[PDB]
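In what follows, a single structure is set out as structure tokens and then discussed.
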Amino acid sequence: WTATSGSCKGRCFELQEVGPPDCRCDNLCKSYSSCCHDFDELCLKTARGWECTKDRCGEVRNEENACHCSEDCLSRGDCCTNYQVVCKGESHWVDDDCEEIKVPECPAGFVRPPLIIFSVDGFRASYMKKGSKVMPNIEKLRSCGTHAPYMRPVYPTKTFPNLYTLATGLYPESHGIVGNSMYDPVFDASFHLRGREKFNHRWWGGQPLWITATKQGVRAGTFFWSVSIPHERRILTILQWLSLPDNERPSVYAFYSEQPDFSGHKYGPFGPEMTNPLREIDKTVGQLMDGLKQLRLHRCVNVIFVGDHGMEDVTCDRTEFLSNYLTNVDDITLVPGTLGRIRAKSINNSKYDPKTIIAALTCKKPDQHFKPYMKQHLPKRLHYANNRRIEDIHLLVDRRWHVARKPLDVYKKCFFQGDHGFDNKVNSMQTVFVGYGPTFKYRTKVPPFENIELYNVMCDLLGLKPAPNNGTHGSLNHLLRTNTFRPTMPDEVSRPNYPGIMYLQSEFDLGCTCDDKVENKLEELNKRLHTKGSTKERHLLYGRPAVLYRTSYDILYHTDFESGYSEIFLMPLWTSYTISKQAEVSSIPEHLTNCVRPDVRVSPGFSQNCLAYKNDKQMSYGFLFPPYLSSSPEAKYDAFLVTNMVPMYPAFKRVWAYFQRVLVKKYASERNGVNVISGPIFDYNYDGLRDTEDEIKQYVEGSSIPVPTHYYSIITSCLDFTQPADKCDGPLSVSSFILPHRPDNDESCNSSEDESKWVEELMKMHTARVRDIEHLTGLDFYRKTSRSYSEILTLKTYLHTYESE
Ligand SMILES: *[C@@H]1O[C@H](CO)[C@@H](O[C@@H]2O[C@H](CO)[C@@H](O[C@@H]3O[C@H](CO[C@H]4O[C@H](CO)[C@@H](O)[C@H](O[C@H]5O[C@H](CO)[C@@H](O)[C@H](O)[C@@H]5O[C@H]5O[C@H](CO)[C@@H](O)[C@H](O)[C@@H]5O)[C@@H]4O)[C@@H](O)[C@H](O[C@H]4O[C@H](CO)[C@@H](O)[C@H](O)[C@@H]4O[C@H]4O[C@H](CO)[C@@H](O)[C@H](O)[C@@H]4O)[C@@H]3O)[C@H](O)[C@H]2NC(C)=O)[C@H](O)[C@H]1NC(C)=O
Ligand SMILES: COc1ccccc1C1CCN(C(=O)c2cn(CC(=O)N(C)C)c3cc(Cl)c(C)cc23)CC1
Ligand SMILES: [Ca+2]
Ligand SMILES: [Cl-]
Ligand code: NA
Ligand code: NA
Ligand SMILES: [Zn+2]
């Protein structure tokens, strides 16, 4: 109930919201059907439109007008944004040369530069170049301030998940808004775009910027605008709030455009009808900037122009139908469109079976345009699993397609020509970022970055301490002139042991054998220096990774590689080795095919055994440093140490062998040497975080050898590839992956072919940030470089995407 009989006189766009059943005059009242009877009349004036004309100049203040051109308007804060241009001989903001803003130039009583967030739905990154002729205001912000060629959205590249990710620094799996439509089984309730349920606070996790601001005494006012309030009125209202007395005036503002997304759905991302919505958004930006110039705030305010996601070409005839794959298509509920999520239609159905559903959806048609996954098998870069609202069965849909349950769902619902929601690495889904103001850099281009990083920077810009989030604070310091946040490296928690030779061969009873019984003082002092770490500056280029949790581990040195060997998990946490461009691939000698050798630095009780692998009919083993890349036949023996062995499914050894035998050398040749760090990952509860031992769900049969859910590799070289990986003076270049450790290759439809036709495509799909690997392992990499820490934070957030330009 609202008793809508109260009045909005003197209250238009009030900043504190009043409680029921008192009527409201704030910018969201419409959306709640709670505005006072006179809100439209008083608060939403339209008379004479939005601009001044020559003959309005100096007029008698008529309060009925939408905005004013009277003489008192400047100090009333309510002029039309073009007032000074039309009536006072001034120029539009876009026509002025840009001049570096070295310091904030603010009026008396401003404690900090205000932040204005200009957010645009569906604004695809390539619009900046392709629409540049019709967006002069946006182009000036772009070229004069700081910009990225694009910003990466989160998955799914839908509106609600991304806008709330922008606001919280959080992955959708942690903030709770995992789709535009959701079912929460604990609530037993559904969330939808259309309707009132999306208003209930229990859906919304984390702590969005407006709450973070409020809690730390920065005034945020009211960010969100009921949909029918026109853009011009939003802009005028922001400008009016900026004229409030210091004690009442917010420090952060937001504007939101439903465009160009609204038109992009209808006409496609590059339909000829798209030029007009771009012009219109530019005009709105021009109004804001002219309005700021009027208030003398145009060299005071920090403006962020930012999008939620792009837009792809998608038509109804590119729809895959699940009825063409499943017989039982009525026992399922599908969330459909540019992603798919499947659950059982009825909880009382124990005839429902996820395994049979996945299998029926797996490589069934030759050009199939979606791929089923159990959510825990999705690429780890998507961070899309650890939420009860994310259904177990997920369909990653190819760009340009839709998935639907039955054809009737599409025509009892071609209308649309655009859509979004696809994998967040897809070019058409990329979006924009521009920062302009005293705190941003002048005329600076920065590399693409993920939208999860922005919350920390918005906090920096406002002097706030960010709530805990998924950004890496400091990774975007290079966008800023000042207010940088100066992070320190985490402290190492566990120190390694450096074991020497402590055990005799006969003390091991591992069931392992090796044909290695063949016999010189020159080369004997050699192998001693090698086991003491004499080649370690070769193979460990950036210092050893720090272990950030409590555990017991040994550093092991070898001619060709160095490892941090975990006495708890009985395998390395990490193995580090450098392959120069000149290096040669040899094969495994025949006599050494099943060779596994005891490591006399490591006790039997902290070693794996070969017997367990023999008994375990599903599981085989691999090595972290590959025998193929040994520097000499004698060094090869080291690669067969039981301390270099890790458990691997035979299906997975196909992937791993191809990567080690073929790809590592190829990367070394192309990148002028590479440093490699590889190791296992255990993430049985799919939370993106290292498992403790009591979380491991699977062991090599009859043993305490834990089975990794994934294997990672981090491959670093010199950004300037004229310098070899081991002698680099400047910035680094990285690519990484987190390969799922699976007992089959069902994920790759062409896996019955030669690895040269499918393995690399699998790896690219499972591309990762070093940061993702750090969360999954509790390790901290790049501890000792000559590079600044902020630059190294940027490198750890890099994702190599394998899209073209
Ligand atoms: C990305 O960044 C985020 C943010 O930093 C990272 O997420 C954090 O990770 C922490 C570790 O997983 C986690 O810390 C735990 O907090 C527990 C209390 O949680 C509540 O309080 C916070 C603070 O206000 C709040 O944010 C939480 O909100 C969650 O839940 C509500 C709904 O219930 C949602 O609205 C909201 O979106 C959010 O959901 C997400 O998180 C939960 C888990 O918290 C997921 O299940 C959801 O799916 C969703 O993803 C909560 O309201 C606290 O109780 C924990 O303590 C346990 O462990 C410690 C060890 O230190 C130990 O002392 C205790 O034994 C305790 O265990 C007991 O509870 C167990 C569970 O029932 C039980 O099994 C045991 O037997 C014990 O009884 C713990 O400290 C933190 O909550 C989240 N924060 C957020 C916002 O998600 C995320 O990790 C980063 N991601 C990556 C990939 O890096
Ligand atoms: C970059 O933007 C930042 C950054 C930080 C803090 C805040 C912001 C913006 C986000 C967008 N802003 C909005 O007004 C929103 C408009 N919609 C669409 C809508 O309501 N419909 C029915 C289509 C939203 C949806 C969500 Cl889920 C959210 C969380 C916000 C909005 C303004 C504030
Ligand atoms: Ca985990
Ligand atoms: Cl969705
Ligand atoms: Na076996
Ligand atoms: Na296959
Ligand atoms: Zn849309």
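Just so it is clear, chain A uses Swiss-Prot numbers, and the residues here are 51-463, 468-573, 576-591, 617-886, in order.
Structure method, as recorded: X-ray crystallography, 2.0 Å.
Cβ coordinates are placed from backbone N, Cα and C, and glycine is handled just like the others.
Counting only same-chain residues 6+ beyond the ends of the domain 'SMB 1' (54-97), those with a CB under 8 A from a CB of the stretch are 112, 114-116, 249, 269, 271-272, 274-279, 283-284, 287, 290-291, 298, 300. As annotated by Swiss-Prot, domain 'SMB 1' applies to 54-97, with the evidence given as sequence analysis.
The domain 'SMB 2' feature in Swiss-Prot is assigned to 98-142. Proximity of distant same-chain residues to the domain 'SMB 2' (98-142), defined by a Cβ-Cβ separation under 8 Å and at least 6 residues beyond the stretch ends, is recorded for 282-283, 285-286, 289-290, 292-293, 336-338, 340-341, 343-345.
Long-range Cβ neighbours of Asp171 (mutagenesis position) (same chain, at least 6 residues apart, Cβ-Cβ under 8 Å): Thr209, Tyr306, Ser307, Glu308, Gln309, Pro310, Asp311, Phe312, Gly357, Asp358, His359. Swiss-Prot lists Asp171 to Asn among its mutagenesis entries, and the accompanying note reads: Abolishes lysophospholipase D activity.
As annotated by Swiss-Prot, Zn(2+) 1 binding site applies to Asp171, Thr209, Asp358, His359. DSSP gives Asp358 (Zn(2+) 1 binding site) a coil state; it is part of no helix or strand.
All protein chains considered, the CB of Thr209 (mutagenesis position) has 19 other CB atoms within 10 Å. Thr209 (mutagenesis position) falls within a helix when secondary structure is assigned with DSSP. According to Swiss-Prot, the experimentally introduced change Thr209 to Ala is described as follows: Abolishes lysophospholipase D activity.
While the structure shown retains the original residue, Swiss-Prot records the mutagenesis experiment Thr209 to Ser with this note: 15% of wild-type lysophospholipase D activity.
Quoted from Swiss-Prot, the note on mutagenesis experiment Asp311 to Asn is: Abolishes lysophospholipase D activity. Cβ neighbours within 10 Å of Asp311 (mutagenesis position), excluding its own Cβ and spanning all shown chains: 23. In the three-state DSSP classification, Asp311 (mutagenesis position) falls within a helix.
Counting every protein chain shown, 18 other Cβ atoms lie within 10 Å of the Cβ of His315 (mutagenesis position). For the mutagenesis experiment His315 to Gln, the note given by Swiss-Prot reads: 20% of wild-type lysophospholipase D activity.
Under its mutagenesis entries, Swiss-Prot includes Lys430 to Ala with the note: Impaired secretion. No effect on lysophospholipase activity. According to DSSP, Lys430 (mutagenesis position) is assigned to a helical segment.
Secondary structure at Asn766 (Ca(2+) binding site), taken from DSSP and collapsed to helix, strand or coil, is coil. Positions annotated as Ca(2+) binding site by Swiss-Prot, on the basis of experimental evidence: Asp764, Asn766, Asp768, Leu770, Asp772.
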Item to check | Listed recorded positions with Cβ under 6 Å from ligand 3, out of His315, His359, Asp764, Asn766, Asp768, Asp772 | outcome: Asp764, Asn766, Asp768, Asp772
Item to check | Set of same-chain residues at least 6 away whose C-beta sits under 8 angstroms from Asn766 (Ca(2+) binding site) | outcome: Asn436, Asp772, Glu776
Checklist entry - How big is the gap, in Å, between the Cα of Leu770 (Ca(2+) binding site) and that of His315 (mutagenesis position), rounded to a whole number? => result 37
Next on the checklist: Please check the recorded positions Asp171, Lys430, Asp764, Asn766, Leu770, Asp772 against ligand 2 and give me the ones with CB under 6 A, sequence order.
Outcome noted: none
Checklist entry - Between the binding-site residues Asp764, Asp768, where is the Cβ count within 10 Å the lowest? => result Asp768
Checklist entry - If you measure from the Cα of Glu573 to the Cα of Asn576, with 2 residues left unbuilt in between, what do you get in Å? => result 8
Checklist entry - Of the recorded positions listed here (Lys430, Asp764, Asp768), which is spatially closest to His315 (mutagenesis position) when Cα positions are compared? => result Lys430
Checklist outcome for this item: Between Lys463 and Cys468 the deposited chain skips 4 residues, and the Cα-to-Cα distance in Å rounds to 11
Next on the checklist: Name them in sequence order: residues not among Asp171, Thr209, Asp358, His359 whose Cβ is within 8 Å of the mean position of the Cβ atoms defining the Zn(2+) 1 site.
Outcome noted: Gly172, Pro203, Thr207, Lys208, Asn212, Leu213, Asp311, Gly357, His474, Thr485
Checklist entry - From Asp311, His359, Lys430, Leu770, which recorded positions have a C-beta atom under 6 Å away from some atom of ligand 7? => result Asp311
